[PDB]
Amino acid sequence: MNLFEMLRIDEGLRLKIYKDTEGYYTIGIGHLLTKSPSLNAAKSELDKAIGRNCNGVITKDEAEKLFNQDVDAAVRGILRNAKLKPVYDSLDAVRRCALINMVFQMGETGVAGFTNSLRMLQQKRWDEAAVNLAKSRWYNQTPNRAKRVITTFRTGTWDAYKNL
């Protein structure tokens, strides 16, 4: 299993422009196009991003490539962060995915503000962390996704994704 699928399942893959939760213009696995409230702008940004006139629609291979870009970017902010870096540094691969899943879900800042839980993860206090994370607004917002992610922190496996 990979990040791709994990995210593919938690965030979802869109092949045509759409309005994220909050309202901006996004595509594929939650790729923000623009903040601007103009479709035309979105289009144009997609086109730049993709390298072809897309007309608001991409192929999956396309969404994948965007995605793998969005990842390494996420990772960089991660590794250029005071709080996240050490934690991440110290996580195992499957466990890193979960952090990344998180970063994607709420951005580098949001994640970096879970002082305690981050601490635990860093400490390798899986259950503690999990229970901790189980009480964030986050968890309450997106329970399913949250439970999956949290379970992964705890278990350190993809098990939570195996039979969906």
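Just so you know, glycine gets a Cβ as well, placed from its N, Cα and C.
Pulled from Swiss-Prot:
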- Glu11: active site, proton donor/acceptor (ACT_SITE)
- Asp20: active site, proton donor/acceptor (ACT_SITE)
- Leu32, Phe104, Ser117, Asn132: substrate binding site (BINDING)
- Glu11 to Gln: Complete loss of activity (MUTAGEN)
- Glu11 to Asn: Loss of 84% of enzymatic activity (MUTAGEN)
- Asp20 to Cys: Nearly no effet on specific enzymatic activity (MUTAGEN)
- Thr26 to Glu: Complete loss of activity at neutral pH; covalently bound substrate (MUTAGEN)
- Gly30 to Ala: Almost complete loss of enzymatic activity (MUTAGEN)
- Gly30 to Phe: Almost complete loss of enzymatic activity. The enzyme is destabilized by 1.5 kcal/mol (MUTAGEN)
- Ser117 to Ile: 500-fold decrease in enzymatic activity (MUTAGEN)
- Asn132 to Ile: 5-fold decrease in enzymatic activity (MUTAGEN)
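Overlay of Swiss-Prot annotations on the structure.
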| residue | record | DSSP (3 states) |
| --- | --- | --- |
| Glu11 | mutagenesis position | coil |
| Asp20 | mutagenesis position | coil |
| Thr26 | mutagenesis position | strand |
| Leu32 | substrate binding site | strand |
| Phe104 | substrate binding site | helix |
| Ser117 | mutagenesis position | helix |
| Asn132 | mutagenesis position | helix |
So if I measure Cβ to Cβ from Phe104 (substrate binding site) and keep only same-chain residues at least 6 apart in sequence, which ones fall under 8 Å? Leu7, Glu11, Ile29, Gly30, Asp70, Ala74
Euclidean distance between Cα atoms of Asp20 (mutagenesis position) and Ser117 (mutagenesis position), Å: 27
Smallest number of other CB atoms within 10 Å: among the mutagenesis positions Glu11, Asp20, that is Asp20
Can you grab the distance from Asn132 (mutagenesis position) over to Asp20 (mutagenesis position)? Cα atoms, rounded to a whole Å. 27
When you measure from the Cβ of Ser117 (mutagenesis position), how many other Cβ atoms are you left with inside 10 Å? 24
Does anything in the same chain, at least 6 positions from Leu32 (substrate binding site), have a Cβ under 8 Å from its Cβ, and if so what? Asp20, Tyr24, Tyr25, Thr26
